[PDB]
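Engineer: I have a structure I would like to understand better, so I am pasting it below and will then ask my questions one at a time.
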Amino acid sequence: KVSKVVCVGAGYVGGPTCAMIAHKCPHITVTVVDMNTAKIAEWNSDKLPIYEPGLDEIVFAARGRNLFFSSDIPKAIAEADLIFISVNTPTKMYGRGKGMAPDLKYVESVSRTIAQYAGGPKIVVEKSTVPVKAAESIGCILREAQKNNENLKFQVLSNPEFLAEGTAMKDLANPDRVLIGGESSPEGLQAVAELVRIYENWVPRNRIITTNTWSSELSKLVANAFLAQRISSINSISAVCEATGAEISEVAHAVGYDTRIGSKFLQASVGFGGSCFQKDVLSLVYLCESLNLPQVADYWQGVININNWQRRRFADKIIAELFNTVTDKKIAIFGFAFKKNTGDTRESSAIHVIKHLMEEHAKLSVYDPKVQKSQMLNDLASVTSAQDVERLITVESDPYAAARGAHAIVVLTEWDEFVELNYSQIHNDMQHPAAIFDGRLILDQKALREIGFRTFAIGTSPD
Amino acid sequence: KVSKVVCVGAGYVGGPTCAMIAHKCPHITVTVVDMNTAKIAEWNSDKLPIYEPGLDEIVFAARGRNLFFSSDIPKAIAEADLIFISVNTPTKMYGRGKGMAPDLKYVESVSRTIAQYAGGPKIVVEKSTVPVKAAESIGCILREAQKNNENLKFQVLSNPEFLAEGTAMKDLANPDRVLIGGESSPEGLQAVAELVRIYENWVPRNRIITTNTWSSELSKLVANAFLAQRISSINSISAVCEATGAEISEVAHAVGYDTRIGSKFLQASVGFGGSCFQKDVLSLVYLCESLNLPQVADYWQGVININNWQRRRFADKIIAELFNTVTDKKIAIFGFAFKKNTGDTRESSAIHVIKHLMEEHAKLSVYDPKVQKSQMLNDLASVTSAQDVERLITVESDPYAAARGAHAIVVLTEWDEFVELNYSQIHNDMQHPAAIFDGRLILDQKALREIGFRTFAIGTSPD
Amino acid sequence: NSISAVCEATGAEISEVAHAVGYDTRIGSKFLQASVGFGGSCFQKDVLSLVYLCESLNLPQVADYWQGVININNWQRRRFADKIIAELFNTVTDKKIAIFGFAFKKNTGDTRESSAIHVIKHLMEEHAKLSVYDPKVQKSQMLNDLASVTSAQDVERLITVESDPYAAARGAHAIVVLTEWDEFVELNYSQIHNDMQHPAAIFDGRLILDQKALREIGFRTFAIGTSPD
Ligand SMILES: O=c1ccn([C@@H]2O[C@H](COP(=O)(O)OP(=O)(O)O[C@H]3OC[C@@H](O)[C@H](O)[C@H]3O)[C@@H](O)[C@H]2O)c(=O)[nH]1
Ligand SMILES: O=c1ccn([C@@H]2O[C@H](COP(=O)(O)OP(=O)(O)O[C@H]3OC[C@@H](O)[C@H](O)[C@H]3O)[C@@H](O)[C@H]2O)c(=O)[nH]1
Ligand SMILES: O=c1ccn([C@@H]2O[C@H](COP(=O)(O)OP(=O)(O)O[C@H]3OC[C@@H](O)[C@H](O)[C@H]3O)[C@@H](O)[C@H]2O)c(=O)[nH]1
Ligand SMILES: O=c1ccn([C@@H]2O[C@H](COP(=O)(O)OP(=O)(O)O[C@H]3OC[C@@H](O)[C@H](O)[C@H]3O)[C@@H](O)[C@H]2O)c(=O)[nH]1
Ligand SMILES: O=c1ccn([C@@H]2O[C@H](COP(=O)(O)OP(=O)(O)O[C@H]3OC[C@@H](O)[C@H](O)[C@H]3O)[C@@H](O)[C@H]2O)c(=O)[nH]1
């Protein structure tokens, strides 16, 4: 029976996951470790290294009791009964599968430390949002360790995470499902049962799916791709609505009435972001190519092609509607995170849209309620340059200051705060005529028009 | 208030729809008309021209009371309050959008007939499963008619049909949504109000969507495409399962637990059929190309590409597993309809699969519980030839006669009857070794393996 | 070499096929030894010279025919390096890989058109750190060869040359055999296995090692012309 859980990786996955375990399992001790010593110190402070609604209350109530953050990875490894691995698998920027395949270097190095410091039987659980052959590389390394020293009985399991950032605590406390994969053997079934037993402290058995290792990873890979496909499908139709005088919001509403389709994840946008979806579909495309399934690869590649096309055509419409010139024009950007209720900016559509406007020599004032300032500048500099950010980018802590004197507003993240702003007062303090471009479909187009905006929105005909 | 309903078109749409209207509206007289007087006679005989579960009880229940099938089109039109148009819009086999766009020649002719014989104000409602600009052509003709003879006050509505065949009576009685589009004017809103009034005799208000005409048609066109994309998405992953040793049934089960995705319409198959999905997706592709949106057109084209690829690779695997030769081998085919619980064969996957086996000079014995023999032979002759069908095709009324002496069984339609067969008796009376290929995932592979079959199924690795 | 891929895909052994093929005196039994690809200052230059002669004689069909000899050789080198990377979970980033052999064949210091150059470059482009041992090739010759296809700086950070095969293999994740030196047969592969990272992989591009013996030592062992199962 597991009573000591360790997780290597104190990120958006590892942190929240362990916090919920400690919150729901009083008799389990949870220790989170990370190579980043400064990041662990933040987890132990009153300002956590990430923003998640409800995370502070959960962590502060468990930290020091049964939830711990340490930088002594070997000590945690040695004392664990079960060890989560939740580290990066950054995409390969060279070689085979360049720009498509994950690089497993971190997963393997952690596995070697586990082999080096386990000192006894361990259950090792790979937990990420895009697992593709990651558990197989852990098992490869661990099997050898057992082979070389039979005192180290290791069972490797696959338990991908399903949380969405911004709703992580709600998702972790009441998941639609829990997916666990392991080898079909006596020791494998026992290890799965002990992980199931942990989740059964708060997850009903009928929502826990157990299978083999590869099925678990493939199901996660396919599930993520299905979600991205819904977004790209409704986004592709948003262009049809603009061209024919229909409203994508009405089309999505009518489509969702079919219970066979479902009504969720039919919200058009400037394009999906996040560390999961693009990496996931490209990983599926790369997997299919390596299996000699070109037909399949082409099918799923369309989800990425539409996403890139949606971002590009949105930025182009901004420029075209401003008479093809934004040179030296101040433009306010509402939103930088890839979705609301998070400070995470990985693969945010705001990065690509702002870059396009920078290439037009616009001066951009960006506001986001939660994204760190240094994070925005590093993101923008890595796609352009440090100098380009210095001349063109201004970061504001107040949306009215960003809009003051601006020629245009661009909404890129669906923060609820952006709905409740005083757009009448904003219109008085902008340059005239004032334009606004809604890339998230959260604003009242008719009301903005009556205020006097030249107003535009994805999925609405520009006239 | 409407009390006299006419529908021009006594097919799979017009017939069932009118039956349900009469069944739920005792005070409304519904007359179904059709150019085919022979088809009308079948509606008036004890063998209805289509098979739909529960349809026989309902028509029979009212055939003669308030529901009638007539061949006198002018008298029915002149006496009607509301007129459904549910006729064919066959795909163009030449000229612009050849093999992609519908031919509205019949819809137009019907509108002209209505104009000639209305003799008074009428509500005209275009009702089909793939509406694309059909209602606008009706209105173009009828608006002209009104202008010329002002006595004729016409209002054209779009009311797509949401039923799925095989479950038509249940769908018509409890639809997920009723979609109605109309002109935004006093007369337009009133015309919608009276059609909404009809459906409210048995459909709750919260499932009735009212919008403008074009929004109604685009919503139906997009909803069908979303449905087809789910099937193509799961079919593409079934090849990944075959290549990597996973089971598509397990993957689909795990995917469907996400309420954002939904668990329905994830059943893999040899490929989707029916007069709707392919016609609809190709119609969307053509619409996009016309709007200068190749990007969008290409995205949705992938749904068709996968469907063709799924049929092709399934037939290719059958031949490859029989050592690349089926010359003069008897092969039993279980299923010909495009889905279960219907006699409809339009765009059935069995047509293309049987054609592939015919080109390999196989002798095929086909059994389907409901498809007319003459229907199969005409379908197969139109893609090959009457002479080819004579030499290679045998139609059986008994599945055991089809399987007797066969080298292989190929399951193409998910009829419940195929599960409950005595596969021990079938195995004993087949050639040995006996092979079986499940293109619908309805059979127990382990059980077939235990009987002694060389057994295969889409989405299961063939070893 | 082209048939060696067919063996890998269907579970046959290229050594056995070559042995059976060579028993026909009309074919002859010599020169049927599979490899990562032929090298030397002669063959590639010669076939390319023959191809060019045929093009100038307006004999393209003939030119296309002989060009296939070069195409397969390049394809054999590329797919071998790709198999190394794919078998190591598609990542060799910063992994130490030992290279056994640099000369284009055994019993010479000549490196001209050696297949080892092309294979090492592919591993360099994957950011692997390569430790090279060859019994006769000059150290300066290897470094100049590798730098001329990549860059001097790339060679400085990624290439180290050893005078002892055990030093090259010490701490390595994989062994890659590229030249058929007899010395490589009689090495102590158990001691090498103990001093490598675990699990240890070995890729035989010359078909000189005993696969069954390497497997029993505990290697993940691979060889051109043997199915990796
Ligand atoms: O060797 C390592 C590598 C990485 N890490 C740590 O692992 C953590 C990774 O967390 P991140 O927030 O970067 O990523 P997430 O936890 O959100 O993971 C998610 O996105 C990145 C993808 O590669 C993962 O597959 C996915 O689960 C970092 O804090 C990093 O410091 C180690 O502790 N050791
Ligand atoms: O309807 C929608 C839904 C989502 N999106 C966008 O798509 C992106 C992803 O949004 P999600 O809510 O899925 O957030 P995440 O990317 O964190 O979660 C996703 O990846 C990790 C998996 O474990 C989750 O199950 C999956 O939802 C965001 O950029 C969001 O703005 C839309 O544009 N429209
Ligand atoms: O001018 C005409 C043409 C055709 N018809 C009749 O209308 C009936 C059409 O019924 P079908 O079963 O062929 O078609 P459905 O009712 O299933 O309609 C469905 O498939 C065909 C597509 O064109 C439609 O868009 C779709 O809704 C036929 O019986 C035909 O004889 C007329 O009454 N008048
Ligand atoms: O999970 C599935 C679902 C369906 N299918 C196949 O897809 C094809 C379509 O079957 P449907 O159940 O959609 O039947 P229909 O085509 O008659 O109905 C469809 O078109 C008319 C619309 O009004 C309906 O809403 C739509 O479902 C069938 O061949 C079926 O076998 C699958 O292969 N897998
Ligand atoms: O069976 C074999 C034989 C040779 N090879 C390779 O082919 C390449 C050539 O080796 P050789 O033994 O032909 O050596 P050389 O290239 O020096 O001689 C060759 O070119 C010069 C001519 O004069 C010689 O007659 C010719 O043999 C080497 O890379 C060798 O490893 C194989 O891969 N398999």
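The numbers used for chain A are those of Swiss-Prot, and the residues that appear cover 8-470, in sequence.
Going by what the header records, the deposited coordinates were determined by X-ray crystallography, 2.4 Å.
Placed from the backbone N, Cα and C atoms, the Cβ positions cover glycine too.
Residues or ranges marked as NAD(+) binding site in Swiss-Prot (evidence: similarity to another entry): A:16-21, A:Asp41, A:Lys46, A:94-98, A:135-136, A:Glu172, A:283-286, A:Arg353. Summarising the annotation, Swiss-Prot assigns substrate binding site to A:168-172, A:227-231, A:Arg267, A:274-280, A:345-346, A:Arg447 and lists similarity to another entry as the type of evidence. Per Swiss-Prot, the feature active site, nucleophile maps to A:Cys283; the stated evidence is similarity to another entry. Under its mutagenesis annotations, Swiss-Prot gives A:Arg353 to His the following note: In n2827; defects in vulva morphogenesis during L4 larval stage.
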Engineer: Where the distance is taken from Cα to Cα, which of the recorded positions A:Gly16, A:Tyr19, A:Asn95, A:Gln285, A:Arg353 turns out closest to A:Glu168 (substrate binding site)?
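Structural biologist: It is A:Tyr19, whose Cα lies nearest.
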Engineer: Quick one: Cα separation, A:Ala275 (substrate binding site) versus A:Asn95 (NAD(+) binding site), in Å?
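Structural biologist: A:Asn95 (NAD(+) binding site) has its Cα 29 Å from the Cα of A:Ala275 (substrate binding site).
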Engineer: Among the recorded positions listed here, A:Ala275, A:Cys283, which has the most company in the form of other Cβ atoms within 10 Å of its Cβ?
Structural biologist: A:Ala275
Engineer: Fewest neighbouring Cβ atoms within 10 Å: which of the binding-site residues A:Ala171, A:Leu228?
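Structural biologist: Among the binding-site residues A:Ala171, A:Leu228, the sparsest Cβ neighbourhood within 10 Å belongs to A:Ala171.
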Engineer: According to DSSP, does A:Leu228 (substrate binding site) sit in a helix, a strand, or coil?
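Structural biologist: Going by the DSSP assignment, A:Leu228 (substrate binding site) falls within a helical segment, counted as helix.
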Engineer: Name the secondary structure element type, per DSSP in three states, that contains A:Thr98 (NAD(+) binding site).
Structural biologist: strand
Engineer: A 10 Å Cβ contact count, applied to the binding-site residues A:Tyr19, A:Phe345: which residue has the minimum?
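Structural biologist: Ranked by other Cβ atoms within 10 Å, the binding-site residues A:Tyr19, A:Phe345 bottom out at A:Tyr19.
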Engineer: Are there residues of the same chain, six or more positions away from A:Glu172 (NAD(+) binding site), whose CB falls under 8 angstroms from its CB, and which are they?
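Structural biologist: Set apart from A:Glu172 (NAD(+) binding site) by at least 6 residues yet with Cβ under 8 Å, we have A:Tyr19, A:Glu59, A:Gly281, A:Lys346, A:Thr349, A:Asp351.
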Engineer: Which number gives the other C-beta atoms within 10 angstroms of the C-beta of A:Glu168 (substrate binding site), all protein chains shown included?
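Structural biologist: That number is 25.
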Engineer: Out of A:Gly16, A:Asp41, A:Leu228, A:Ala275, A:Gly278, which binding-site residues lie by ligand 1, with a C-beta less than 6 Å from some atom of it?
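Structural biologist: Correct list: A:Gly16, A:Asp41.
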Engineer: Hey, does DSSP put A:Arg353 (mutagenesis position) in a helix, a strand, or just coil?
Structural biologist: coil
Engineer: Can you tell which of the binding-site residues (A:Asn95, A:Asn231, A:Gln285) has the fewest other C-beta atoms within 10 angstroms of its C-beta?
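Structural biologist: Across A:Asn95, A:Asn231, A:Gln285, these binding-site residues, the one with fewest Cβ atoms within 10 Å is A:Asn95.
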Engineer: Please list, in sequence order, those recorded positions from A:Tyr19, A:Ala171, A:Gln285, A:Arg353 with the Cβ less than 6 Å from ligand 2.
Structural biologist: A:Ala171
Engineer: Does A:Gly16 (NAD(+) binding site) have same-chain partners at least 6 apart in sequence with Cβ under 8 Å from its own Cβ, and which are they?
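Structural biologist: Residues satisfying the criterion: A:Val39, A:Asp41, A:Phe91, A:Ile92, A:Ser93, A:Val94.
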Engineer: Do you see any of the binding-site residues A:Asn95, A:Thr98, A:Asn231, A:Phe345 whose C-alpha is within 10 Å of A:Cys283 (active site, nucleophile), and which ones?
Structural biologist: A:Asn231
Engineer: Which state, by DSSP, holds A:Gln285 (NAD(+) binding site): helix, strand or coil?
Structural biologist: helix
Engineer: Taking a cut-off of under 6 Å between Cβ and any atom of ligand 4, tell me which of the binding-site residues A:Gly16, A:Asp41, A:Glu168, A:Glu172 pass.
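Structural biologist: From A:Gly16, A:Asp41, A:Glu168, A:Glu172, counting a Cβ under 6 Å from ligand 4 as near, there are none.
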Engineer: Please identify which of A:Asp41, A:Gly278, A:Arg353 has the densest Cβ environment, defined as other Cβ atoms within 10 Å, among these recorded positions.
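Structural biologist: For the recorded positions A:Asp41, A:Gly278, A:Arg353, the Cβ with the most other Cβ atoms within 10 Å is A:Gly278.
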Engineer: Just to confirm: which same-chain residues, 6+ apart in sequence, have a Cβ under 8 Å from the Cβ of A:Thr98 (NAD(+) binding site)?
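Structural biologist: For A:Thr98 (NAD(+) binding site), the qualifying residues are A:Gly106, A:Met107, A:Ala108, A:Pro109, A:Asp110, A:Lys286, A:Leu289.
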Engineer: Counting distance between Cα atoms, which of the recorded positions A:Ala171, A:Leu228, A:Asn231, A:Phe345, A:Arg353 is nearest A:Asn95 (NAD(+) binding site)?
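Structural biologist: Checked the recorded positions A:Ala171, A:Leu228, A:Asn231, A:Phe345, A:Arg353; minimum Cα distance to A:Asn95 (NAD(+) binding site) goes to A:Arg353.
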